[PDB]
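Undergrad: If you scroll down you'll find the structure; I have some questions about it.
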Amino acid sequence: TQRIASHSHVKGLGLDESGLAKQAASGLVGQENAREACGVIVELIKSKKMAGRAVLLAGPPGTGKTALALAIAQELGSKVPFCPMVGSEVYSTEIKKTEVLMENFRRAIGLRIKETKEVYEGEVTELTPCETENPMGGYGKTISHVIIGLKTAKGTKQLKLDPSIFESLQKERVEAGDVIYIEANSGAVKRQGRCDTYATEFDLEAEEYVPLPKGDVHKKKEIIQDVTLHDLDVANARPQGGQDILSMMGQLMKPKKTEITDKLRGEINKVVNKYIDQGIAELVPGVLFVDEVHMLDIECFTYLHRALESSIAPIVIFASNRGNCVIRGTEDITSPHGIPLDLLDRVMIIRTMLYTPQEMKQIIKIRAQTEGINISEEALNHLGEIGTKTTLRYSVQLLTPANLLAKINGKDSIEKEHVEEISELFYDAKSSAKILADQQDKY
Amino acid sequence: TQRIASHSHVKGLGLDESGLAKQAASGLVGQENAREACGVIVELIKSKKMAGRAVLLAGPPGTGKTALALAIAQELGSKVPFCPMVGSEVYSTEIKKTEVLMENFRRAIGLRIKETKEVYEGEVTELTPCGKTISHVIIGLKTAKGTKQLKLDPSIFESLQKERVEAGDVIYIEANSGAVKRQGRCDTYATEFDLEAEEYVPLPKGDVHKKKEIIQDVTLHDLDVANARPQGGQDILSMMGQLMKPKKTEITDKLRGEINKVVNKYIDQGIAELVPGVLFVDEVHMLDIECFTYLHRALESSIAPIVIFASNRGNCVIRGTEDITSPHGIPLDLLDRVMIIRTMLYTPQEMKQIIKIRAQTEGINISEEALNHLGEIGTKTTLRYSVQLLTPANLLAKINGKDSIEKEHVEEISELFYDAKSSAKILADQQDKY
Amino acid sequence: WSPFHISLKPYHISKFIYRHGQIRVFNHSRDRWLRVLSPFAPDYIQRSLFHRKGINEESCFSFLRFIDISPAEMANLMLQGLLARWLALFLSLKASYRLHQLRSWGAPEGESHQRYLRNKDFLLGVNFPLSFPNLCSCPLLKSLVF
Amino acid sequence: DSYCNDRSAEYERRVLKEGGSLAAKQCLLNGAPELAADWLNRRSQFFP
Amino acid sequence: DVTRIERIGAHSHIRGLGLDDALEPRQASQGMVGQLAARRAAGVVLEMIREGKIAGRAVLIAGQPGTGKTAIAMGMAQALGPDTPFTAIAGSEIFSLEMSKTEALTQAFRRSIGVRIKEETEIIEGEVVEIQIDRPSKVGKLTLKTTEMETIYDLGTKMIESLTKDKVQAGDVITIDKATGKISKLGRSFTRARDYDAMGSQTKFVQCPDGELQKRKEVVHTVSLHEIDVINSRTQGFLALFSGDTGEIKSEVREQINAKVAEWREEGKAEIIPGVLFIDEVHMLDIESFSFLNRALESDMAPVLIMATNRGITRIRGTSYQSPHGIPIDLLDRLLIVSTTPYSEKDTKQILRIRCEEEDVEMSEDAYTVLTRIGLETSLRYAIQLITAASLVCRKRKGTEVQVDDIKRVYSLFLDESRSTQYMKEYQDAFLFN
Amino acid sequence: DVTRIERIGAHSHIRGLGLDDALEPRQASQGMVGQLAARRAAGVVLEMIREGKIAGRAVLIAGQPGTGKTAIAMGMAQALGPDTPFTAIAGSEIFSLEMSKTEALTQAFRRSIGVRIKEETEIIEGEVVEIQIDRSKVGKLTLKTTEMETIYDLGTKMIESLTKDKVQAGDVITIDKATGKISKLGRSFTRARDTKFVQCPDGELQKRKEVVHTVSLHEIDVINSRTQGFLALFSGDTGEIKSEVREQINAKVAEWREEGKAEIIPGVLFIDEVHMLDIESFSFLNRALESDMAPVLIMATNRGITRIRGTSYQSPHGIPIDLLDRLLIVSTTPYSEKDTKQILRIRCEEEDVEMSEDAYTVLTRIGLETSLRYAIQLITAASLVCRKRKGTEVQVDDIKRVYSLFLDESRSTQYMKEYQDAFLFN
Ligand SMILES: Nc1ncnc2c1ncn2[C@@H]1O[C@H](COP(=O)(O)OP(=O)(O)OP(=O)(O)O)[C@@H](O)[C@H]1O
Ligand SMILES: Nc1ncnc2c1ncn2[C@@H]1O[C@H](COP(=O)(O)OP(=O)(O)O)[C@@H](O)[C@H]1O
Ligand SMILES: Nc1ncnc2c1ncn2[C@@H]1O[C@H](COP(=O)(O)OP(=O)(O)O)[C@@H](O)[C@H]1O
Ligand SMILES: Nc1ncnc2c1ncn2[C@@H]1O[C@H](COP(=O)(O)OP(=O)(O)O)[C@@H](O)[C@H]1O
């Protein structure tokens, strides 16, 4: 079964139909105004009206801003792209900072486009070039068509084909008892190998045999294929399927990202609009979640001023835990949240708040019953108390090690005497710093 | 003859059989307490048991730190790898700093292999291949000491064909390597035409066939580098080798793992033997704090060579910290992983002996009255400066038609070439002009 | 008009350096050991791959069993130089179309009561919607990669 | 280009000016040795 | 006898992490002494690693120099054993010159998760005795030997071609995989090592195979999740496993691999083995790299992290800010901190005893007593370094057991930091730069 | 007159560091004057370079700007002559983008030490008189010198070579017998009618010649790096040569020395403007100057006690004491009026200009009021003013014209302070 992580319980925002928050629902507890706010943002993303609008979740360490951002992705579900990033990802060795941001802005926009596939396949039982009764004038013989007899686990039938197929059927080393396929939209033929039926005809042969096709000789299906605009950017900027020196040299060489030009972005925008107009393809504008924003550089922020104002951009969600820090890439310029004031003017802030002693107790129970652990009430009333003296993360951190110690001492549930033993093994940030300060001459 | 250079007089540590130092021996003088310590390090490297153990030589400029480090390489001799490097070598433009450390740590460990080198050479008397396709090829060879026949495999035959060998050519085959070399046509056929483009050589006067026992030295680093990137395979003759320029690259951890596992196989089979050697990271205070921290890992590893460090700094700032001072310019965290040997300044009588040993190494005759003067000037300046004046003094003695340095020669040279101390006094006076 | 055309005099190398001076030649006996002690010799690959002692026991080259590659192909590709690479690449392009048909229609049910990876099962790159095989197979995505 | 005054050296450089081997030269010039072999007879195919 | 490639080092005697079945630490076992509280904690996290139920966990080990932090991690790695990945790096290794600090950390994570797969095989492996072919399509037969049996195959057309391409002959040892069809030479039989006397540039001699000629079985392969990412980076990407030359794997590839591995564990085709990542000297990760760990420790598949550090309250690299351990507070509360304690005289004796047992040395009880004082007046690590030197002095003296006088000789030759830095002040103006 | 590439520049008049056989520096010779102490000292170092026995030795030339401390090094490079390697670089030239900073110094050492060999060749040289071919092929030719004739039968590979190069009767040609290369030297004067013309050779047709040849130690290293390494000896792409290759080549050249198959020719590295190497680069020269295959190196500098690059530390010459103990310092001194006047005379001779004795006098005073290089620049300008005026000799009023047009730095600084706020960023 799947492993457990620091957000595995977050299943949604947990709202009424009226859009008011519930005290505890879909794995979340508390933060009601911030959850109500994210409710509005989910409707904004589902509306498909808007571009470039952005929100900053602001609040101290361990208050739920990452959890809430993840919850929005649950409300939207799998069909619309949600792209996570951290501020520290922009500093690549291959490519400039502003290109990393621009790629991510194009990852968070999807196409869904749908098309038929048709193919013929089977073991070839016969190749029967068919002559006309008389040749054309002056000629010795004339062939009107080839018959190919294909068989599969479901049956057998003849296909009748244009004489020009015959050249291809000797470029490929096709012989009777091979299995082949023909792409019905293109007319090309490809060999797969000798059928598995014949695997016994020598003690050794230097070919891998392939099993007989199952289902009909002629196959059809409709499939829906989904791609980001960033995938179209890259596939056009470095082509594939080389039969030329430029391609093959380019494919033996070490691949590296490159600064994709604004012309290519332009041309891709022009053609996907033609397909959207013709009803061939559906756009799904998505979300970019830039976490840990306070790690971006002032050059990056000053690029975002242009990026967020573009008519194309996705919805952007930002997060930060900083107070009045200096902006990276400047010497002295302090600002709220570690962000420039003139970017912070372009975002709606959502504010996130510390938990009360009752709320922590309620979350620790939700962790235990998802991490697969049983706890007695007299132990939980100790662990929520430790949480109040220390931090939510540390009081949640003790659950699994307490369970392990309980199991080694032969019990099926955490008890008081377990948690007050684990607390003696592992310090926290607050208590460790005290130990350093009493001993500062020895580090 | 070999050129004389800055350390060519030191020939070993020159300790007696009890391990104690002699006053003056093997081209060193003085420094008993400090160079008896190198004796113990030499025994440690010869013991082969240890890995990653490390030493720091510390003391002011011109006190013998690199002389002692090179004296150790003499006492070990060419059997054992000794890799010198300068701290400043770490800052490559092709690879990360810790990669340069790790390559140099590998270079100081050697495989030592034995094989019988076997050589056939002479004029080709016949070529005859040997069913459906060539099973073997017979070849005959001749020299002025006799004739032989050999039985070649088809791989060697392909190589003869590639060299454009035919009967009457003079050939060198090396039977181990599969190496084949054409050396020209035999001069008995030199009259086949009056002008033809070949070069003709006389029939060899040596033996048709020769055997030696040889010993091959290769380090673990050579195995890493050869095996990591595809070997080019070009004896030229293949234009694809022209396109992809070489570069150094971060060797992966996985590959060094496999190389360790394959070398262990061969030293179990008796085919190879192992020599743990020495890495001498000279000028160590030029390392960065990143690199100093990585040494805390590499010196613990149960494969690493013995490492020798040397430094001349007082309480300077550690590079890359902008702030933190530490002894010898090395972080305290690392300085607690090395044993320290102190190195001491010379008394005037010591410098006189060094000057005389340099003079008779460098080839110069010097009179007692002149040697006392270079002794005095060494106390005013520095030993490394008195030893510079010997050659120019000799060259003036020679111009004035005399064999031996006399007082007026060193006295003239002293007025003509300045010291850093006395030149700095000039810069303090004419301060506004530079 | 046509550009100005020039040749310098050719770079002269002495016989002495052409005979005694290339490290490629004078160290050929020593160099052979570095190819003998290689972990890429087909001897060592077989012994590493099939003749282990633990039930669980990590060994390199285990990936070779899930790409299409044999020990002889791998040793060749490590030692023969850039031509081997070019030919191996050319064959790999031809092979990718065949893998795509099998992977995209032949998908239903496990071959084994759901055990075992098949040969070629780490070659994932064909699965992408915009891979050359798929983009050749589907007539319409071909127009978005222009 | 390099000049060296030795018969064997002159044999080597001649190979480089012609192109190192038929395989390597065909590989660059016609794309693969398979494609070189086909290209010779593509005179005789309707849809090459 | 013969010196293998691995030999006696620092963390060499620790052969696990000495614990009873109730995870009570013994006073002395598996080569460890004292540190009882940290050893219990180490036991609990080791049990957590072995279960592998929960992802992204992290522990930090903290405490003064020479108190066992890396000893406990190097002990724990052996208790855990092979078959479970454990990747160790120094903090300073992530600063690559060819990928970002993000990628160096990303790969270090993806390298500590293993996938296990079953594979169903048959292979033939033997010495070839004779290949026979005739022209009526071609028809042929081929004969294989192994020490237990000699047998024949009626091979088809494409095999006949392939054997000519690969140029097999009698006495070659070969393998084939019948499912795939591909041939592969291993070498020539020792029994045939004389049918030539000048062998090609590379041919290699092997023993003739034994047992059954066509062995059929399951095999189980474990492969690190990182390699699946690299093989999918480019058209012949596997070469980069050894070369190190792989440049910022595109994000959509790692996502695709995670999807596929999740599918295989639901199918039961594969299973995921969580391992460990150890970063020693973590205090020199940079502020951008710390902010990446804040989201690396949150994936559905991440290792457990163990990190070790020696720093007090000190400035975080890449900033002005002071913090505990030199680590940001927004990471220190995702961690869980284990603290060492300085050792007593009692522990200092026992750990020196274990080192003399590992380095194969005998000492007088007086000598252990004197050494214990030296190792308590000055660092533990200095006393550990004296014992080898004491042995080497003893051998030169023609003794056998190290006496007090052997300690005092070495203590006179090799200085610690505190004696050294004092002597550097008595002559300070002779050294360079402060 | 026709123009070389090498027109007149700032040191062109120096044609040797001029001295007598006892290394006494005469008062003016070979285009240079004054600097008695420095030129004698430079002569002693030139004798060390030429004798060659001692490796890894260095000297620092130091003193105020415009005191001949490049001049003596430029003169010494003439006096040492060709066929002993001398390499000159500015200290700012080692800061490569393509190659490490310590690699560029390592490579600069090895450009400046040479391996020398001698070898023998069978050569044909003569006028061709007849050439014949048939329908394998066999042909024949006849050759002539002033002194003898021969006919030769041709083998197949020569028939290919002669037919390829379209040799015709009356051509004068040279043939590398061993290799089949044809060199053509033009046509004989007696068949210049019916292209360059020459007289036919003397002596015999087939000469065993002997050729002495020499290669820099660097140039061995680069040829060994790649499939055709020698191209990187031009294109500059010689990126970070692997140190284990250099390790090998040194051991090979050491055995060539001892077996007598080649001999090693030391040389000079003139690293100019040394005060702007980093402390990392100094720390490498510290220890590069200890090899048996180190050249002699000569360093110039004009800096007082200053902060050494890449640090906060201060030291003489802008170089650390750590490196200054490896070397001897030769100190230049500023000029008197006599020397200044005489140097101006020598520059006038090199530039081909004449001036009045009073014109030399006023220009000498300018030279002392504003540093030599200013005065030396006035000379060319003054002659251009005279030519515009249709004069011939330079007069005092032509000098005083130019002194009012083109400023020196001291006057220009004074005329900047009166408009202080009109300039940017002061
Ligand atoms: N005890 C000695 N006996 C003989 N020669 C010595 C002795 N000590 C030093 N020398 C010589 O004097 C010079 C001293 O170089 P030394 O080893 O002191 O360099 P250092 O300043 O310690 O370190 P570095 O090599 O970094 O400059 C060399 O010529 C050396 O050979
Ligand atoms: N409102 C909430 N309801 C449930 N669990 C929460 C809530 N807020 C935080 N948590 C949990 O507490 C921990 C801290 O939340 P996180 O999103 O990482 O905080 P932050 O991003 O503010 O630092 C996580 O394990 C998270 O799943
Ligand atoms: N408890 C212990 N048992 C055994 N050896 C120990 C113990 N603690 C430390 N050591 C040894 O002492 C030395 C220093 O320990 P180490 O863990 O490397 O120091 P640090 O805690 O500063 O990283 C090593 O040789 C180590 O093997
Ligand atoms: N003794 C001299 N003989 C000739 N020219 C000299 C002499 N001394 C200086 N010069 C002139 O001074 C200039 C060179 O100045 P110099 O002192 O060598 O350079 P730097 O100040 O950069 O060290 C040139 O114009 C050169 O001709």
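Chain A uses Swiss-Prot numbers throughout; the residues present, in order, are 12-454.
So how was this one determined? The header says electron microscopy, 3.4 Å.
The backbone N, Cα and C atoms fix where each Cβ goes, and this holds for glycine too.
I grabbed these lines from Swiss-Prot:
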type	residues	note
BINDING	A:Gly70, A:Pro71, A:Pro72, A:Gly73, A:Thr74, A:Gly75, A:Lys76, A:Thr77	ATP binding site
MUTAGEN	A:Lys76 to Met	No effect on interaction with NOPCHAP1
MUTAGEN	A:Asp302 to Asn	Abolishes ATPase activity; inhibition of MYC- and CTNNB1-mediated transformation
MUTAGEN	A:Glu303 to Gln	Reduces ATPase activity. Decreases interaction with NOPCHAP1. No effect on formation of RUVBL1-RUVBL2 heteromeric complex
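Show me how these features fit into the shown structure, please.
TA: Under the DSSP three-state reduction, A:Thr74 (ATP binding site) is assigned to coil, being neither helix nor strand.
Same-chain residues at least 6 positions away in sequence with a Cβ under 8 Å from that of A:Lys76 (mutagenesis position) are, in sequence order, A:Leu68, A:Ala69, A:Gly70, A:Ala330, A:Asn332, A:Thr363.
Cβ environment of A:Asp302 (mutagenesis position): A:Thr77, A:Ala80, A:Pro95, A:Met96, A:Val97, A:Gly98, A:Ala330 lie under 8 Å away, each six or more residues apart in the same chain.
Listed in sequence order, the residues of the same chain lying 6 or more apart from A:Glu303 (mutagenesis position) and placing their CB within less than 8 Å of its CB are A:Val97, A:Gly98, A:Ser99, A:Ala330, A:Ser331.
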Undergrad: Under 8 Å between C-beta atoms and at least six apart in sequence, can you list the same-chain neighbours of A:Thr74 (ATP binding site), or say none if there are none?
TA: A:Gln42, A:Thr363, A:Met364, A:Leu365, A:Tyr366
Undergrad: Where's the emptiest Cβ shell within 10 Å among the binding-site residues A:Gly70, A:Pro71, A:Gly73, A:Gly75?
TA: A:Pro71
Undergrad: Write out, in the order they occur in the sequence, the residues of the chain not among A:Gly70, A:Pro71, A:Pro72, A:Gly73, A:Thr74, A:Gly75, A:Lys76, A:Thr77 that have a C-beta within 8 Å of the mean position of the C-beta atoms of the recorded ATP site.
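TA: Nearby residues not in the site list: A:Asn332, A:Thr363.
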Undergrad: Any idea which of the binding-site residues A:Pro72, A:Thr77 has the thinnest Cβ neighbourhood at 10 Å?
TA: A:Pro72
Undergrad: Can you tell me which of A:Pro71, A:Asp302, A:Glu303, our recorded positions, come within under 6 Å of ligand 2 at the Cβ?
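TA: So the answer is none.
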Undergrad: Under DSSP, is A:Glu303 (mutagenesis position) part of a helix or a strand, or is it coil?
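TA: Going by the DSSP assignment, A:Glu303 (mutagenesis position) belongs to neither helix nor strand, so it counts as coil.
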